[PDB]
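K.L.:
Sharing a structure with you now.
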Amino acid sequence: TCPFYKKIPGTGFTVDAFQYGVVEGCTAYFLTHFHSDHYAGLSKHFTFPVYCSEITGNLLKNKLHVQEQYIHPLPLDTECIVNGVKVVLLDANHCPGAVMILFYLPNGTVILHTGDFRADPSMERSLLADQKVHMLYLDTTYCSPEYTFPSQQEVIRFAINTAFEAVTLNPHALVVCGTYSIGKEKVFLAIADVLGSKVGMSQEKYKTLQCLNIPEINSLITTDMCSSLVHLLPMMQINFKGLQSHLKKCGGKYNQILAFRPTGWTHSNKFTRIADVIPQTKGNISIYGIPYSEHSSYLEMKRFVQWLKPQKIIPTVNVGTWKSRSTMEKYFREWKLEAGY
Ligand code: NI
């Protein structure tokens, strides 16, 4: 049964609620982004209207084979009427095609559902600026002050400089980047661009990337592994065993691997500056864990909410424990008292 925090009161609408069977009273199912915990349950046999972004709709059609007649893509930043209710989709600064949804209820209540997001001050000048929000359904993934990480731009700078140094010292080094879903494409695209290479990958991953409307993509990616010195592999293969095995396959073209694991936050964030990050090394293989996040830090989350001033907050992440819930409610009250709403 569908939980309360996936239902939008006063509507026929649910958000990211595909794993519950037919939800009683739901006339339209919204999907915020193409990540598995959110799309869980969709397939080619789904027969209810799905509302999402163009990019999310490309992935639904090509990867999950959802039939075209049930896919309803909406443009961003545009007032649209769905089953008699005004909605707007906003960029969520998460993975490609990820959105926030603004719902303008018939009784005058305004609701913002963030989906998954990385809050940014640029959101303070979207169509959110123009009106009041009564209820906020919030991505609270990192809602605790120990969760700090750098900007995405500093992390990319670290990775570009790292890769460029290694390969200029040894032109026979291979770079490998881990992946297990969409998002974080800047990591491997920025590295390949500094090295003057395309990024090589499996047919299944190339297909996924072809759905993302990324400009000039045919210039950046390829299925010909032999022609590329930046390879993508499944995240589970980013370990000494998996990389040794991969090095075997390259036919003595390479004699060293430098590999990157983009993670979210890890406890080495509580001690180490991005500048000071070092790899784990075994022989001719090194592995860097880099803190490339597509969710708000605690400070970024706080700034957004204190700007928005919602009347009520409903968390969508970390909802399963009482300790989590009590922690989050404490921070929301702090934020409200400090800012004065
Ligand atoms: Ni996500």
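Chain A residue numbers are taken from Swiss-Prot; in order, the displayed residues are 700-1040.
Header lists the method as X-ray crystallography, 1.6 Å.
The backbone N, Cα and C atoms fix where each Cβ goes, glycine too.
Looking at Swiss-Prot, you'll find the mutagenesis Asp838 to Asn noted as follows: Impaired nuclear focus formation, reduced interaction with PIAS and increased sensitivity to cisplatin. Record note (Swiss-Prot), mutagenesis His994 to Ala: Impaired nuclear focus formation, reduced interaction with PIAS and increased sensitivity to cisplatin. The unchanged residue is displayed.
Relative to the rest of the structure, where do these features sit?
P.N.:
According to its DSSP assignment, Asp838 (mutagenesis position) is coil. Sequence-distant contacts of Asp838 (mutagenesis position), defined as residues of its own chain at least six apart whose C-beta falls under 8 angstroms from its C-beta, comprise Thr813, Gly814, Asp815, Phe816, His994, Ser995, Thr1015, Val1016.
Other Cβ atoms within 10 Å of the Cβ of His994 (mutagenesis position), summed over all protein chains shown, number 22.
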